[PDB]
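Visitor: Okay, handing you the structure first.
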2 protein chains.
Amino acid sequence: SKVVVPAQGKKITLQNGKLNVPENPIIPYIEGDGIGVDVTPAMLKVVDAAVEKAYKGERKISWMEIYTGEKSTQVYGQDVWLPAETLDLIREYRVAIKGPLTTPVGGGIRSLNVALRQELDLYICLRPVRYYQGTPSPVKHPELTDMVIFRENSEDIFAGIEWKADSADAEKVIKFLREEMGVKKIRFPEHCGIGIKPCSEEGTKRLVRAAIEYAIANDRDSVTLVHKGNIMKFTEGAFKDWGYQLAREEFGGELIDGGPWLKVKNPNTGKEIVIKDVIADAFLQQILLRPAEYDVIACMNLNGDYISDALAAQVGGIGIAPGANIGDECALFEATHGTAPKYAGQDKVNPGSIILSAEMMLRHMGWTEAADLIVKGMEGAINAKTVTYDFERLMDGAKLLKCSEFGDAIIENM
Amino acid sequence: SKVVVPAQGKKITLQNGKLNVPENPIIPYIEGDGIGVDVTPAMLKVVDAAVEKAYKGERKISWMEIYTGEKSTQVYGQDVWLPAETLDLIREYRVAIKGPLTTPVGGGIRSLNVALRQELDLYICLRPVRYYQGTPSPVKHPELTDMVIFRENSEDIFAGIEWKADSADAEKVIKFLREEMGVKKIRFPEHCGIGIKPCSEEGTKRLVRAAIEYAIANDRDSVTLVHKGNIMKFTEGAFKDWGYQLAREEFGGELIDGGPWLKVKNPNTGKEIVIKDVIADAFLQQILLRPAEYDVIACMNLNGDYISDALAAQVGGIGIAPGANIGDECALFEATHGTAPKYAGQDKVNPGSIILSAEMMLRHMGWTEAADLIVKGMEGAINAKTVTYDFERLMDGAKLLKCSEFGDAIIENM
Ligand SMILES: NC(=O)c1ccc[n+]([C@@H]2O[C@H](COP(=O)([O-])OP(=O)(O)OC[C@H]3O[C@@H](n4cnc5c(N)ncnc54)[C@H](OP(=O)(O)O)[C@@H]3O)[C@H](O)[C@H]2O)c1
Ligand SMILES: NC(=O)c1ccc[n+]([C@@H]2O[C@H](COP(=O)([O-])OP(=O)(O)OC[C@H]3O[C@@H](n4cnc5c(N)ncnc54)[C@H](OP(=O)(O)O)[C@@H]3O)[C@H](O)[C@H]2O)c1
Ligand SMILES: [Mg+2]
Ligand SMILES: [Mg+2]
């Protein structure tokens, strides 16, 4: 079983919290299915470029291609979707990036995107949403949005703990719930599917710990812990409580008058981070209406997904939203959208998303220089309204660049 | 125990599917907590008015006040929140309307709004969202939105089947799941809260049956069954399947090419209703972006809540959104927002919501005449931009009417 590791580079090492990043590291990349094949090459080009421009030849990346999804079955024999070589390599190599993956209906396989995340314990799904100036938006003021969404990745209904309607198993479960648990509340027990939803002190606390720290480090204004927690009192309602607990405990939360909101004092800055909560259904409105009062946000798995895609449409770029799956031993950055099964190979989709994800990646390695070079190029291209189809078609005379040509525009604006 | 039933009217009867509505019916109303006290009187005024104007004195309503929430404890002794007199009366009287209710933290009581709905088996939460012309909206084209949200009310995580983190009970459940069910997937079993999520053939099918029928009767264009069903395969993924099944089965769905979408032929009209699906997280974007392609929509409990409040902010009026809880033996219309615990008694909040809900109510009784009178008055007031605070404060010189005065403006525009 083999992936040709490049003879040109050196592994990144995690020397106790410190990510030791060499000058020529091996960073693995999973290509993708559909436009993964378009998108990815645009990414490598702009990344390699940002690296040349910034460090004037000193540093560079030995990209190692790994396999997952469609390609895995082709390379490893169709029956293999997520081989382990891939799981080790991400762990071992420390930082990895990926294009879009598809999960095959038919053979009882759960979401490949979620399989990677759960398996590698990448419990922090980091999703930042902000308005690049000149991006055609459906809302009046897309510029008021600049949020950093911290979504729990290892729990919630998203785990995959469910028994099919009428299976002997679901059947056994209902017998348990009613017979033993006293659940006189499942409305129609016959042919009823059951899903399970967990929330631990551990899972929520480790997530919030991460979120507040991001706030302190980047001097953010607040941390909003969202939860549909007045109905789900012991899962979501406990998300809120443990989060507040943590802010008080580990960070020194002072009460803002009669509660429940806290105050965390930013050591490095003197400013005080407001720790507050907002119920999920009411939050979905608050973000269209008073979006300038939210900054960093902590969520469970389900709401995090919903809030990311909701916030990403208002600021236009559903096609340019970046994402990171972060855990303790490694990290996996990714493209947050499909490949569009009709567009593959046509060199037509917006390659923004994967590009910003590499931007996030490059920043995480400590190459802050190549990072803002990429983001500046991005704004350059967009502002010059010489953009890709998805944007071009809502713009008053934008030049229509293809995927690759767009990557180029980014290099031209660095 | 007593509610003074009015000597002035006659009960509505449900004579087998046909709602026999007298000329002077007794329609019960639950006032509300906080602005329930503002809002409600505005409603009764405009309703009584619509009824005078339309039927020229012939018909009228003997309003019977019932009790739930804060008021219940006052009238019935504080310890009683949802007395049964109230539960019978709604059933017996057939149609009831309500203001906002609050649920007390502290005494282990679940949501009063959800208690009523579950208890009376009002399994259809009907939530229509459309743009009244002149309502200050945060999106560029709030006018493209005209959806009728059919949300499942008796199932989903919303049932209240959960065991607190660390309780002996949750503890027993985890032992079951891992020991007996082979669930090597609850990430941190220690101090983990567990919620339960069911979905029956029965619950989803009865909901979709209702939704499509609404489409046929009102000549709607399509029925979008939404579901986060590629991760929740046996609850949400089964919502989708059973729904399609129903459309094929009971309504005669023909396939649109290679699937999965169907075609239901509107008997009364010749037009063909498209039955399609959209995954939940992708739907939350599609509604900001291509909102004109969605019409009627079927949902489970959780997504229905999220989609209602999401759609209601884009079309501005989060404060004017109406709602209906419909079941087989009775129906309960309601105000879909809070009372704002700082605004109560100040005669300041927008009374739209409760007013439209009575509009919906009046329509359901068969008084289609009083119904569009109210909605025409509504548009009149708003268009004349002589509106309430919440609207007035985003309008270029609107006259600032108080709650009551606004009710009046509605009567002035009929
Ligand atoms: N993180 C991920 O890798 C990820 C996440 C979710 C789903 N997927 C997958 O991708 C698949 C493809 O099918 P779908 O079409 O149903 O996917 P989808 O991702 O929901 O599609 C979103 C659509 O919006 C537009 N948009 C978003 N990405 C764009 C881009 N790169 N360039 C231009 N405009 C963009 C395109 O509109 P048009 O289609 O109209 O051009 C695009 O196809 C499956 O849905 C799913 O397995 C992958
Ligand atoms: N269907 C229901 O009866 C229902 C549903 C949900 C919650 N509630 C309850 O109501 C409570 C009150 O607290 P909350 O303030 O947190 O409630 P909330 O309903 O989330 O508050 C929404 C806020 O948006 C604005 N808005 C919505 N209703 C309005 C109206 N009638 N007039 C003018 N603008 C309007 C007001 O802004 P400002 O507050 O800034 O003025 C309003 O208070 C509890 O949240 C909850 O138990 C009742
Ligand atoms: Mg998602
Ligand atoms: Mg709601």
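In chain B, numbers come from Swiss-Prot; the residues present are 3-416, in order.
Even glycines carry a Cβ here, placed using N, Cα and C.
According to Swiss-Prot, the protein has these features:
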MUTAGEN   B:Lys100 to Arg or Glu  Abolishes enzymatic activity
BINDING   B:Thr104, B:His339, B:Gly340, B:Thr341, B:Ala342, B:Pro343, B:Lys344, B:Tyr345, B:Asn352, B:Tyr391, B:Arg395  NADP(+) binding site
MUTAGEN   B:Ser113 to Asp or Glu  Reduced affinity for isocitrate
MUTAGEN   B:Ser113 to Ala or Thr  Decreased enzyme activity. Loss of phosphorylation
MUTAGEN   B:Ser113 to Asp  Loss of enzyme activity
BINDING   B:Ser113, B:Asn115, B:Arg119, B:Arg129, B:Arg153  D-threo-isocitrate binding site
MUTAGEN   B:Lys230 to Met  Nearly abolishes enzyme activity and strongly reduces substrate affinity
MUTAGEN   B:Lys242 to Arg  Impairs enzymatic activity
MUTAGEN   B:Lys242 to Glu  Strongly impairs enzymatic activity
BINDING   B:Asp307  Mg(2+) binding site
BINDING   B:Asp307, B:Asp311  Mn(2+) binding site
Visitor: Out of B:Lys100, B:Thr104, B:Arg119, B:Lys230, B:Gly340, which recorded positions lie by ligand 2, with a C-beta less than 6 Å from some atom of it?
Guide: B:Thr104, B:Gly340
Visitor: Using a 10 Å cut-off between Cα atoms, which of these recorded positions sit near B:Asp307 (Mg(2+) binding site): B:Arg119, B:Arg153, B:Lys242, B:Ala342?
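Guide: Checking Cα-Cα distances against B:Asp307 (Mg(2+) binding site), the recorded positions within 10 Å turn out to be B:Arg153.
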Visitor: Identify which of the binding-site residues B:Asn115, B:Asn352 has its Cβ surrounded by the largest number of other Cβ atoms within 10 Å, counting every protein chain shown.
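Guide: Compared across B:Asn115, B:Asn352, the most Cβ atoms within 10 Å surround B:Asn352.
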Visitor: With H, G and I counted as helix, E and B as strand and the rest as coil, say where DSSP puts the residue listed as 'Mg(2+) binding site'.
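Guide: SS state of the residue listed as 'Mg(2+) binding site' = helix.
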Visitor: Could you tell me the maximum Cα-Cα distance in Å between the residues recorded as binding NADP(+), namely B:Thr104, B:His339, B:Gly340, B:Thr341, B:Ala342, B:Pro343, B:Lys344, B:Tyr345, B:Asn352, B:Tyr391, B:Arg395, rounded to a whole number?
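Guide: Overall maximum Cα spacing for these binding residues reaches 27 Å.
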Visitor: Of these recorded positions, B:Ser113, B:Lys230, B:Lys242, B:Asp307, B:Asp311, B:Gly340, which are close to chain A by the rule of a Cβ under 8 Å away?
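Guide: So the ones by chain A are B:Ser113, B:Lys230, B:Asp307, B:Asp311.
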Visitor: Going along the chain, which residues six or more apart from B:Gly340 (NADP(+) binding site) have their CB under 8 A from its CB?
Guide: B:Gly36, B:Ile37, B:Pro102
Visitor: I'm trying to understand the geometry here, so how far is the Cα atom of B:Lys344 (NADP(+) binding site) from the Cα atom of B:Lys230 (mutagenesis position), in Å to the nearest whole number?
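Guide: Counting only the Cα atoms, the answer is 37 Å.
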Visitor: Which whole-number value in Å describes the distance between the Cα atoms of B:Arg129 (D-threo-isocitrate binding site) and B:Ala342 (NADP(+) binding site)?
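Guide: Here the two Cα atoms are 21 Å apart.
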Visitor: Please report the Cα separation of B:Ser113 (mutagenesis position) and B:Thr104 (NADP(+) binding site) in Å, rounded to an integer.
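Guide: Spelling it out, the Cα of B:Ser113 (mutagenesis position) and the Cα of B:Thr104 (NADP(+) binding site) are 8 Å apart.
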Visitor: Secondary structure at B:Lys242 (mutagenesis position) (DSSP, helix/strand/coil)?
Guide: helix
